[PDB]
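Before any comments, here is the structure.
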Amino acid sequence: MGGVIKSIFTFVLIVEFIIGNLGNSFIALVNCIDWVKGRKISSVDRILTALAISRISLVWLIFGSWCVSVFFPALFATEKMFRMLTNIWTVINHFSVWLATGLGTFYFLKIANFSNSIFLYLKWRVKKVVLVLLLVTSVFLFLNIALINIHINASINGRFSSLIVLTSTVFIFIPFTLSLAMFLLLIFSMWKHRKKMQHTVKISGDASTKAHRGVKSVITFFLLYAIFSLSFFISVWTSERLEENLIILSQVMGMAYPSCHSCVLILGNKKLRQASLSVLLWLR
Ligand SMILES: CC(C)CCC[C@@H](C)[C@H]1CC[C@H]2[C@@H]3CC=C4C[C@@H](O)CC[C@]4(C)[C@H]3CC[C@]12C
Ligand SMILES: Cc1cc(C(F)(F)F)nc(Nc2ccccc2-c2nnn[nH]2)n1
């Protein structure tokens, strides 16, 4: 039972390593080709290639951790490698997820339309706001590193993964909840605008270019939020309840976001979709 489950999870980890490496490499490579072949780069493209680089680093960290654990368990048992892997993972993961929330704040401040004065003050200073969001949220990183190191010291003075995983998962929930709140507020703004443009102005005489192209991105984004909050709840409940196969499952769950969210980001950027179509054209 345990052996076939571990084999299935190993196959899952190999598949998601392949998908994540291919997707994030595709994002970074497309932006790099567009940069070297004399073309303009938007700010969204810079944030996207920052996410791609960070997610390549994170998926390589977890795959290298799995390679070290499988090939050299004696090396894996040491406290030095464990503490080094834990701290490097938490730094890279904090940077990656807060860059994703920064991209979400960029979308929300650029697109959404509200009458609040504070919202407009943030709305006309988007670059300053995302830079401040990256710099201020380092207090979360310092407190996370502190609490993980306290847990490591307590474990080696009493390896306590049942609290390490819980602390890390709590520290991923805050940017996820901020991104979900910004997404819901953007959807509410678009719905209010649609209700306004459906009763004063007779919609359009064309009715072609509108949110009818963005509903595909909204649908493929809300699907990812649903199927990832489900896996949030499943992983937290299973890690809390009784599991003793925690390492491979947690190594699988840590690679889920940087592998699937890049594929979601491909389906939803016009440049990335055009590059994917050109790749599928010249491959044939
Ligand atoms: C948000 C939730 C569902 C997923 C978050 C992923 C976290 C909990 C996972 C992803 C990679 C994992 C690490 C991968 C490798 C090791 C080495 C081993 O000694 C166990 C602990 C440690 C250090 C793991 C701790 C938990 C970990 C950091
Ligand atoms: C692919 C895509 C399309 C759309 C759109 F349909 F609205 F255009 N929106 C998003 N995202 C967000 C929107 C608001 C707040 C946060 C995010 C966010 N969360 N994570 N990354 N960005 N994404």
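Chain A is numbered as in Swiss-Prot, which gives 1-158, 174-299 for the residues shown.
How was it done? The header gives electron microscopy, 3.0 Å.
Just so it is clear, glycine is given a Cβ too, placed from its N, Cα and C backbone atoms.
These features come from Swiss-Prot:
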type: BINDING; residues: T86, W89, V180, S265, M268; note: cholesterol binding site
type: MUTAGEN; residues: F82 to A; note: Impairs calcium mobilization induced by aristolochic acid and flufenamic acid
type: MUTAGEN; residues: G104 to A; note: Impairs calcium mobilization induced by aristolochic acid, flufenamic acid and flufenamic acid derivative cmpd28.1
type: MUTAGEN; residues: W124 to A; note: Impairs calcium mobilization induced by aristolochic acid and flufenamic acid
type: MUTAGEN; residues: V180 to A; note: Impairs calcium mobilization induced by aristolochic acid and flufenamic acid. Impairs calcium mobilization; when associated with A-65. Abolishes calcium mobilization; when associated with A-89. Abolishes calcium mobilization; when associated with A-65 and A-89
type: MUTAGEN; residues: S194 to A; note: Attenuates activation of TAS2R14-GNAT3 and TAS2R14-GNAI1 by flufenamic acid derivative cmpd28.1. Impairs calcium mobilization induced by aristolochic acid, flufenamic acid and flufenamic acid derivative cmpd28.1
type: MUTAGEN; residues: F198 to A; note: Impairs calcium mobilization induced by aristolochic acid, flufenamic acid and flufenamic acid derivative cmpd28.1
type: MUTAGEN; residues: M205 to A or L; note: Impairs calcium mobilization induced by aristolochic acid and flufenamic acid. Impairs calcium mobilization; when associated with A-230
type: MUTAGEN; residues: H208 to A; note: Impairs calcium mobilization induced by aristolochic acid and flufenamic acid
type: MUTAGEN; residues: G229 to A or F; note: Abolishes calcium mobilization induced by aristolochic acid. Impairs calcium mobilization induced by flufenamic acid and flufenamic acid derivative cmpd28.1
type: MUTAGEN; residues: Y240 to A; note: Attenuates activation of TAS2R14-GNAT3 and TAS2R14-GNAI1 by flufenamic acid derivative cmpd28.1. Abolishes calcium mobilization induced by aristolochic acid and flufenamic acid
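A C-beta separation below 8 Å, combined with a sequence spacing of at least six in one chain, links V180 (mutagenesis position) to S254, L261, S265. Here the candidates are the mutagenesis positions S194, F198, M205, and by Cα distance the one nearest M268 (cholesterol binding site) turns out to be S194.
Checking each of the mutagenesis positions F82, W124, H208, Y240 against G104 (mutagenesis position) by C-alpha distance, the shortest gap belongs to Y240. There are 23 other Cβ atoms within 10 Å of the Cβ belonging to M268 (cholesterol binding site).
Checked against ligand 1, the recorded positions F82, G104, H208, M268 give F82, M268 in sequence order as having a Cβ less than 6 Å away from one of its atoms. Considering only the mutagenesis positions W124, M205, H208, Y240, the residue whose Cα is spatially closest to the Cα of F82 (mutagenesis position) is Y240.
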